[PDB]
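Everything below concerns the one structure shown next.
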2 protein chains.
Amino acid sequence: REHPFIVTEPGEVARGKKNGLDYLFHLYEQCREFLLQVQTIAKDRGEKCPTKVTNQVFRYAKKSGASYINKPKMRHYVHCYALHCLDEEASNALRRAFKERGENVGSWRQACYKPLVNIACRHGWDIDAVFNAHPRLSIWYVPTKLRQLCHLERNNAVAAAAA
Amino acid sequence: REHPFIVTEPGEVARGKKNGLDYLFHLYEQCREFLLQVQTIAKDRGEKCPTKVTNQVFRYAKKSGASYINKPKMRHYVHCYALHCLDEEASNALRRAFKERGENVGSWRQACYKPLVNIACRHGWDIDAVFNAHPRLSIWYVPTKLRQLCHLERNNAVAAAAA
DNA sequence: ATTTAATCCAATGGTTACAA
DNA sequence: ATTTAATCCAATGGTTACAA
């Protein structure tokens, strides 16, 4: 079992048997690299070429010895990486604030949803399109919970423009 | 069981318990329409929206009473529809030629591969990209056999440019 | 009382074995 | 001798039930 994450500020190294949030984000960067490698091979073989991080890419990460990578964990934190990509400044501020308050990782993760929904609102509530417009982010499936929140919010907003 | 197809020339109506090739191509147009309808609903519900004809679209076609549509048959003839889309003139000529010669449908279908491979050759051997550049065609998965032929051919051509 | 990662599941793209 | 469409299958995206 890997050491658990804790909330850290940008650049901070976590003390003890813990990992910090810059390490978490680096894990996404590593999966991206694995995808590039799977695409290179698929194209060279004339096989169908994935455009997202799939089960195919997780098997490849494992085979390459990155045993500390697994799908359930990457899916769990994808929306946190999304915020870091889409608005780094706001990602940084939210980390600093959660650290200073002594919150746990589970709590900080829940807080990442709201600013994403707000970004969606400024782009026609189309969050699939927001993801696809960012080169780092276009290869990640939109998490269901996040898609649900954007839809709930759009229905609340249109109910409100009936005024 | 639907009546079987036979090779016909553009505009020809098939006599007897038979269907012609314009009817076959019209079946693809109908699946496209079903996809548009599935996309409309997915987007309105904030659910993930398919970009290809999937199992989801075949279930929808059936439910809507288009019982004569089925996945195995649509996958079987997709490359023939591709040629009709990408180079209609050449599609027409090949039908006229196969009719006049008395060939069966299975035989005409095999002949559709070659001109597709030639189209791929003029676009960097990237047949996924050829499909995606045509609005009618971008929603169909590239059939495996066709992807294999384009790859075999590219390897033959690069072996040949060693001269 | 929290956080992690193995397990399981319905549905998928693709094919085979069969029927007419 | 041909042509059609039911059936089956390994692998997928997604989640749950569990362990540490």
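For chain A, we keep the numbers from Swiss-Prot: what you see runs 233-395, in order.
Determined by X-ray crystallography, 2.3 Å, according to the entry header.
Every residue, even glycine, has its Cβ placed from backbone N, Cα and C.
Taken straight from Swiss-Prot:
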MUTAGEN   A:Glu234 to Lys  In lfy-4; decreased in vitro DNA-binding affinities and leafy phenotype
MUTAGEN   A:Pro236 to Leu  In lfy-5; decreased in vitro DNA-binding affinities and leafy phenotype
MUTAGEN   A:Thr240 to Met  In lfy-3; leafy phenotype
MUTAGEN   A:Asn302 to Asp  In lfy-20; reduced DNA-binding affinity with a weak leafy phenotype
MUTAGEN   A:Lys303 to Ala  Impaired DNA-binding
MUTAGEN   A:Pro304 to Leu  In lfy-28; impaired DNA-binding and strong leafy phenotype
MUTAGEN   A:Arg327 to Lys  In lfy-9; leafy phenotype
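Counting only same-chain residues six or more apart in sequence, the Cβ atoms lying under 8 angstroms from the Cβ of A:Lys303 (mutagenesis position) belong to A:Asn287, A:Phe290. Residue pair A:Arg327 (mutagenesis position) / A:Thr240 (mutagenesis position) shows a Cα separation of 7 Å. Checking Cα-Cα distances from A:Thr240 (mutagenesis position) against the mutagenesis positions (A:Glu234, A:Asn302, A:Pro304) with a 10 Å cut-off leaves nothing; none qualify. Geometry remark: A:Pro236 (mutagenesis position) versus A:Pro304 (mutagenesis position), CA distance 14 Å. In sequence order, A:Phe290 constitute the residues six or more apart from A:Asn302 (mutagenesis position) in its chain with CB-CB distances below 8 Å. Between the mutagenesis positions A:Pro236, A:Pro304, the minimum number of other C-beta atoms within 10 Å of a residue's C-beta occurs at A:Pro304. The separation of A:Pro304 (mutagenesis position) from A:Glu234 (mutagenesis position), Cα to Cα, is 13 Å.
Around the Cβ of A:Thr240 (mutagenesis position), a 10 Å sphere holds 22 further Cβ atoms from the protein chains shown. Neighbours of A:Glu234 (mutagenesis position), defined as other CB atoms within 10 A of its CB across all chains, total 13.
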